[PDB]
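Following: one structure in structure tokens, then a few remarks.
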Amino acid sequence: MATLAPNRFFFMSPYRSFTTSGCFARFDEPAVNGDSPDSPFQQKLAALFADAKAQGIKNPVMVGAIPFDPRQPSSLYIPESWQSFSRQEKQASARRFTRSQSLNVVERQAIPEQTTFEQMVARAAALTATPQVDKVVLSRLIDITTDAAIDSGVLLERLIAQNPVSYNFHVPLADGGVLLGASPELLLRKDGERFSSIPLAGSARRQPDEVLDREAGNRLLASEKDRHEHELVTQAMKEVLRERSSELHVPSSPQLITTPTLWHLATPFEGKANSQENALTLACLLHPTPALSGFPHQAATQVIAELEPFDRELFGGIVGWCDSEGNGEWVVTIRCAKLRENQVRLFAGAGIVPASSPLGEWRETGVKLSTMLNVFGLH
Ligand SMILES: C=C(O[C@H]1C=CC=C(C(=O)O)[C@@H]1O)C(=O)O
Ligand SMILES: [Mg+2]
Ligand SMILES: [Mg+2]
């Protein structure tokens, strides 16, 4: 009953699921202007890829995470090797994994707490009613200190068991840490010439019984707050993708998708892109989406910087991989945690427009945090 070592990358996806071994070269280069092959980011990336193939490695991948603010340094690296696994096989082994960790929390801190958060929500809702911004997303944290170092392998087993369907990731950080999570949001898949993105925005709690549950979702489909929330996201990426895609299909209405925790509204984007493009050039172009920063992007970037009493770092960024041949997959870094020794930080954001109530968003972010609290066996 072996668990994953904290110095391995792991990625579980309906596209490609693999683990990695060892480390060839680290890659800290900021991803800013990564949507443009003339960028130092892409150049150094290309260099490092040719460097790696010249050095003997067949089929190099670049795995890891990129922070919310792409000016900041990146958590990417080429492993020595990688090894495919069966997503379904893994779901099954995880569900049978029995041996846990007795873990006692010695501190639990909400940052910020209910009252401050509600004022941040009120002050942001009001700025979206004005001409300055239409949508800002605001987040909060839960910091947890435990009395023994947290085994990240056992926790990954639990996360998979509780979240069989999501993009489940486990990434080694340059400090000795681990970024760990169960993301439902595809930011960018590129499979040959073909690409897709599946933005989410708008949520409703799921219910214990499949009658009051199957309508909670129907209600989400009707909800105008959430539908407007959602529309703000899709129009933005349409425009951005306009002169970057050969062809492009986007439904004008969202569809329901599930989390063990949440109903969300989704819009799948499908398209083809030029050979001038790769998984990262496209992922950099799209992220962050109005689902994670706001609209307009840079104007919401500033509200966020003045309201949030912390730095997001890797939270609200993207995690995934890309190869030397333009392929890859990138998911949004949400429903996640950073672990290092006996310290964990959880993250969740919403979801703010003129029609949002501060209690509403506080409790929403609450349900989103519970994906990762459940992995820890907390409430
Ligand atoms: C910022 C998060 O999720 C986005 C994804 C789906 C729905 C969202 C929402 O309804 O507000 C969020 O914008 C998070 O889970 O922390
Ligand atoms: Mg406005
Ligand atoms: Mg929301």
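Shown for chain A, in order and in Swiss-Prot numbering: 13-391.
Determination method: X-ray crystallography, 2.3 Å.
Keep in mind that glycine also has a Cβ here, set from the backbone N, Cα and C atoms.
Per Swiss-Prot, the feature active site, proton acceptor maps to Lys147; the stated evidence is an author's statement. A simple way to gauge crowding: the CB of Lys147 (active site, proton acceptor) has 28 other CB atoms within 10 angstroms, across all the protein chains here. DSSP assigns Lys147 (active site, proton acceptor) to a strand segment in the three-state reduction.
Taken residue by residue with DSSP, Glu197 (active site, proton donor) is part of neither helix nor strand, so it is coil. Note on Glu197 (active site, proton donor): other Cβ atoms within 10 Å of its Cβ, all shown chains, come to 24. Look at Swiss-Prot and you will find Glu197 tagged as active site, proton donor, backed by an author's statement.
In sequence order, no residues are near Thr142 (Mg(2+) 1 binding site), counting only same-chain partners six or more apart with C-beta under 8 A. If you look up Swiss-Prot, you'll see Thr140, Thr142, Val145, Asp146 marked as Mg(2+) 1 binding site, on the strength of experimental evidence.
Around the Cβ of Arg347 (isochorismate binding site), the number of neighbouring Cβ atoms within 10 Å comes to 29. Annotated isochorismate binding site per Swiss-Prot: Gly214, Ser215, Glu241, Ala303, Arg347, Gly361, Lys380, in sequence order.
The mutagenesis experiment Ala303 to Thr is recorded by Swiss-Prot, whose note states: Loss of mutase activity. In this structure, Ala303 (mutagenesis position) belongs to neither helix nor strand by DSSP; it is coil. Spatially close to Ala303 (mutagenesis position) yet at least six residues away along the chain are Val149, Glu197, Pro211, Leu212, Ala213, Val245, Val344, judged by Cβ distances under 8 angstroms.
Quoted from Swiss-Prot, the note on mutagenesis experiment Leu304 to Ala is: Loss of mutase activity. Counting Cβ atoms from all protein chains shown, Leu304 (mutagenesis position) has 28 others lying within 10 Å of its own Cβ.
Following the DSSP three-state reduction, the secondary structure of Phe327 (mutagenesis position) is coil. Among the mutagenesis results in Swiss-Prot, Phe327 to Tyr has the note: Loss of mutase activity. The residue drawn here is the original one.
Checking the recorded positions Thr140, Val145, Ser215, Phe327, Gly361, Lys380 against ligand 3 with a 6 Å cutoff on the Cβ atom leaves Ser215, in sequence order. Of all the binding-site residues listed here (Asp146, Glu241), the one with the fewest other CB atoms within 10 A of its own CB is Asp146.
On a Cα basis, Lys380 (isochorismate binding site) lies 13 Å away from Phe327 (mutagenesis position). In terms of C-alpha distance, the listed recorded positions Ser215, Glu241, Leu304, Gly361 place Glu241 closest to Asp146 (Mg(2+) 1 binding site).
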